[PDB]
Amino acid sequence: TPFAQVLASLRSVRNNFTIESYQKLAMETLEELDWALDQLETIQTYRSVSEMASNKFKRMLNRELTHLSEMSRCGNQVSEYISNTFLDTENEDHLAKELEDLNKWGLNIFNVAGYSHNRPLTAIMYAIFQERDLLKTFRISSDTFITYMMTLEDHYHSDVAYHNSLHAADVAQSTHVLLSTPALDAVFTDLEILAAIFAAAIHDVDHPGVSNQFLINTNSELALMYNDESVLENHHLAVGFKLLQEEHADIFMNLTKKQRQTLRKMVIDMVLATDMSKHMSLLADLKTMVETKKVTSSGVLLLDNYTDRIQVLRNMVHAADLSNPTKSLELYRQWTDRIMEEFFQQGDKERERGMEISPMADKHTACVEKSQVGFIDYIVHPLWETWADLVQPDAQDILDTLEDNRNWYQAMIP
Amino acid sequence: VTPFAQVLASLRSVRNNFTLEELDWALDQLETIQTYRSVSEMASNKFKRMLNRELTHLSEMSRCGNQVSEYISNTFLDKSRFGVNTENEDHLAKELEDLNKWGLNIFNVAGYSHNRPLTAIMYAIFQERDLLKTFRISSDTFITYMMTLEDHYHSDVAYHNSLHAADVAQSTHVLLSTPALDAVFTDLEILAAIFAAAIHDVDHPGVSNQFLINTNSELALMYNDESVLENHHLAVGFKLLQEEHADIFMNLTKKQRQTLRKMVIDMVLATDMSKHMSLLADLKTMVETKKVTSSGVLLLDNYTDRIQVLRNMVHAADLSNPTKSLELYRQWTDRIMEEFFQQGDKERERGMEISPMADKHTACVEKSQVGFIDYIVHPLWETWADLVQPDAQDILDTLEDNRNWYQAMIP
Ligand SMILES: COc1ccc([C@@H]2CNC(=O)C2)cc1OC1CCCC1
Ligand SMILES: COc1ccc([C@@H]2CNC(=O)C2)cc1OC1CCCC1
Ligand SMILES: [Mg+2]
Ligand SMILES: [Mg+2]
Ligand SMILES: [Zn+2]
Ligand SMILES: [Zn+2]
Ligand SMILES: [Zn+2]
């Protein structure tokens, strides 16, 4: 395996390096080399050592297969097989005023809901798509677009307090605004933008107002069918893409097969990243991205390969999903009530199920203010602090707004 | 600051001051052998443990500090006499003498069971391993589950039928008996492994995940193209327990069931042929660092090690055919091609480009098995045999002989 042999090579450097001002330089470097030696082995996990090993075996076989595919017609048939199988109105006036702020972080999605017959998702999506000229770009007839958009919005539960089309509309608009970050200009392709926005719009479709954990615990059909892994995220994606199958709703029908293939890859990639358990993994990638960030003249970021761009895009959607504490207090406060209401509904579901009440789920026991300060300090702030570093100086305001709201909720703890 | 970057931050100040060959070889080989997600896991682990320290502290604070830490922790941090109806009977019993033998003829087991080899072999395994007593599984419950399971294995499908399931189940049973693996696995780990094998291919439609993705199938659509069949097999396997009098796991504790479900999902997902290289990688690292207790028995400490072995065991059992006797192996080759051919017949009706081995005019049956052995089956079994040496030598020998036989058949 590679790491085993790489460790054996450097271990040999240490043993053969040993074999006044010079002394200071000599000794300072030896313990530094030793520090890096321990830190290599200790920060190593099972899947990290394995990844380098699997990837060498993959590379090695692909060399042998390229050779074999040149031999006979048969060699080619065997190579192709092996390669593919074992290798990877008054309302319309106010709505328009609220929509002036479509590219602004401070848009009030709640008023958008109010002036749009409680259809903020269709309202905001059509607005975004006209703003980004995506309907023209990707040959999407309005008729088809709204047909899809309406069905999508229909499969967002009305009865659910937080994970309703209003949350979807917020993430969609928030993602739209994050894409406009100056630091990321020519950076993404039109299909990448299309993927991102559609990803955001569907990221929570048919959400039943309960956690994956609840679904697993209650042995739900949904858990059972998705083998307890990313049960909801998989379900959202499945609905999102199946809705395209409805009568005159295929918004992607005018893209090439490759375009659709790629878009489907990215959309799956991004919505799966909205699993809150994938949080640390996303934050890890974003931190490494900041560390090795390369910036082209006048401030615009330099993201080469797809791998880099998708890391940014899935982090962008995740950051947009966790945007509420960074919004104005008037907005943020309403999201807090909405989240709690949903949390308490799950608690009621557990009470009659005779299940031990979920942490936060009982309105009788809930602490809220102290909770938001926990949520900010440990999850929201680290994420946004990282994002703001990557996109500096932009998003400095998003952070100050968050920091202020943290202090406000801190000041509310009885 | 992330770890690998922190390492190379010091490693680079060391080299830019040390001034050598073995350091400059590994200077390049550290960075180059580094992927995109191998780098990521080092860091995501650093942050997960960082936060878990902070929450442990916060829990100690108030009743509130505990509610907030429990919330955050759970949300942003991970984790008949024979069983079959028969008049043939006595013949079935003779074939079943070989239940613990690698050379059992599953095809005759099918013959003397009224084509019910899965129920026949499973009931046999469970009586042999005394699992029904161990896990309080009433016979009715067992045969009831077993029959419904066998029913959801397509008859119309040439290779991925209950006969293949029965083969993997019996092959896994035999691999668990490897002397090199004695006290190693718990009874629940054995139960997990055998059940995993029995259901690993349930409701298989006789087509590849690739086909399903390409044809934009409901199955692909609902499983977002990742491990489409493997996820589906598991979903069926576990949903069947919901049938009246079929819950074979009803008498296990909640934790026992929770753990078994974890391992079964873990193992069946590993039967994705695209996970092949990853499985082999883990098995090779396991071999390299293997610790063996007195008189030959392996020493596998934590769950992580045992599950790597168990998933590799089921995978090895799924790719066992070329390591079986030529009489058996030859029949599996025909069966696999028949299904492959039929897979192409579906592509044809769909106007799709016919898959590599999917056409009989173009198929290199013999040259193909030699490719399959040389590149996939032999490396896997060669690794397995190293881990459980000297056991599995017989398997390797049989494999080697059969490879030479198919080599000698190339026109
Ligand atoms: C505005 O609040 C919140 C907004 C959004 C979320 C996400 C939706 N559900 C989650 O688990 C993450 C949690 C919130 O607050 C949490 C702090 C404790 C209760 C929930
Ligand atoms: C007995 O041969 C085979 C038996 C079993 C399998 C597995 C089931 N499906 C797979 O893709 C792997 C493939 C075989 O042979 C392969 C090489 C020639 C064609 C397929
Ligand atoms: Mg989500
Ligand atoms: Mg399978
Ligand atoms: Zn969301
Ligand atoms: Zn009954
Ligand atoms: Zn199989």
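By the numbers in Swiss-Prot, the shown part of chain B spans 166-184, 223-282, 326-657.
Cβ from N, Cα, C; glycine included.
Here is what Swiss-Prot says about this protein:
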- B:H406, B:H410, B:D447, B:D564, B:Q615, B:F618: AMP binding site (BINDING)
- B:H410, B:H446, B:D447, B:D564: Zn(2+) 1 binding site (BINDING)
- B:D447: Zn(2+) 2 binding site (BINDING)
- B:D447: Mn(2+) binding site (BINDING)
- B:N567 to A: Changes substrate selectivity from cAMP-specific to dual cAMP and cGMP binding and hydrolysis; when associated with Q-575 and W-652 (MUTAGEN)
- B:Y575 to Q: Changes substrate selectivity from cAMP-specific to dual cAMP and cGMP binding and hydrolysis; when associated with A-567 and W-652 (MUTAGEN)
- B:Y652 to W: Changes substrate selectivity from cAMP-specific to dual cAMP and cGMP binding and hydrolysis; when associated with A-567 and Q-575 (MUTAGEN)
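Location within the structure of each feature annotated in Swiss-Prot.
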residue	record	contacts (Cβ under 8 Å, 6+ apart)
B:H406	AMP binding site	B:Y399, B:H400, B:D447, B:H450, B:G452, B:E585
B:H410	AMP binding site	B:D447, B:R581
B:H446	Zn(2+) 1 binding site	B:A411, B:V414, B:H479, B:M513, B:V514, B:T517, B:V560, B:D564
B:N567	mutagenesis position	B:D413, B:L574, B:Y575, B:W578, B:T579, B:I582
B:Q615	AMP binding site	B:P568, B:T579, B:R649, B:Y652
B:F618	AMP binding site	B:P568
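The binding-site residues listed here are B:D447, B:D564; among them, B:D447 has the most other Cβ atoms within 10 Å of its own Cβ.
Each of the mutagenesis positions B:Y575, B:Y652 was scored by the other Cβ atoms within 10 Å of its Cβ; the lowest score goes to B:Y575. In the deposited model, 43 residues between B:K282 and B:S326 are left unbuilt, and the Cα atoms flanking this gap sit 42 Å apart.
38 residues are missing from the deposited coordinates between B:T184 and B:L223, whose CA atoms sit 8 angstrom from each other. Site extent for AMP: among the recorded binding residues B:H406, B:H410, B:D447, B:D564, B:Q615, B:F618, the largest C-alpha separation is 22 Å.
Less than 6 Å separates the Cβ from ligand 4 in the case of B:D447, drawn from the recorded positions B:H406, B:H410, B:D447, B:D564, B:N567, B:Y575 in sequence order. B:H406 (AMP binding site) falls outside any helix or strand according to DSSP and counts as coil.
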